[PDB]
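Asker: To start, I am sharing the structure in question, which I have written as structure tokens.
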Amino acid sequence: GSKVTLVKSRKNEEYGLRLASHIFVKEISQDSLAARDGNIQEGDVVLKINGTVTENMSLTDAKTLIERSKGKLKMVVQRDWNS
Amino acid sequence: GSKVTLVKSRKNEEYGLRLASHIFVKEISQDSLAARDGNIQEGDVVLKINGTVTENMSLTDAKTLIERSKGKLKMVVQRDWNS
Amino acid sequence: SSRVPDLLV
Amino acid sequence: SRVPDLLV
């Protein structure tokens, strides 16, 4: 929670930021498949869905990757304290 | 590092996952506006850009949010909890 | 989060 | 990844 203001002095200048995105497990529903699984936890950063790297991927594209395999969802996840 | 496989037993069954996204500062360029500002650090999650909350947003959404303000850029950033 | 809905699956 | 970082 820090307000930052960057002001350019030229139009061709850059801010100097390389921004990226991670998909993460925000919530797991009670009495759900995810709830009962041993290996997935709230806070987990999702590195792969069904064999595809999710780094920088939009949630819309993540949804299509999930819908592609009807019945099963494979992921590679990492503990938030490990990323 | 953790493999997850969730298998539905019924068609309308849900996985029980709420997946969200975080845009974060992967790298700051040397001697840049961002570097010289002091308040942004690598690892920071970008919570707000030019007055709009960024949660669930794609990098493409953030790019247009950033380009909305022509000469200047306002953000709210927040430390990565595990830094 | 706001404006962009969450992904529920 | 196939999706590049955003540079600004």
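Here chain D follows Swiss-Prot for its numbers: 68-75, in order, are the residues you see.
How was it done? The header gives X-ray crystallography, 1.7 Å.
Heads up, the Cβ atoms here are built off N, Cα and C, so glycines get one too.
The following feature annotations were taken from Swiss-Prot:
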- D:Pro71 to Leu: Complete loss of interaction with host PARD3 and MLLT4. Partial loss of interaction with host ZO1 (MUTAGEN)
- D:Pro71 to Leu: In strain: Beta/B.1.351 (VARIANT)
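I'm curious about the neighbourhood of these features; can you describe it?
Answerer: The Cβ neighbour count for D:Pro71 (mutagenesis position), using a 10 Å radius over every protein chain in view, is 11.
In the three-state DSSP reading, D:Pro71 (mutagenesis position) counts as coil.
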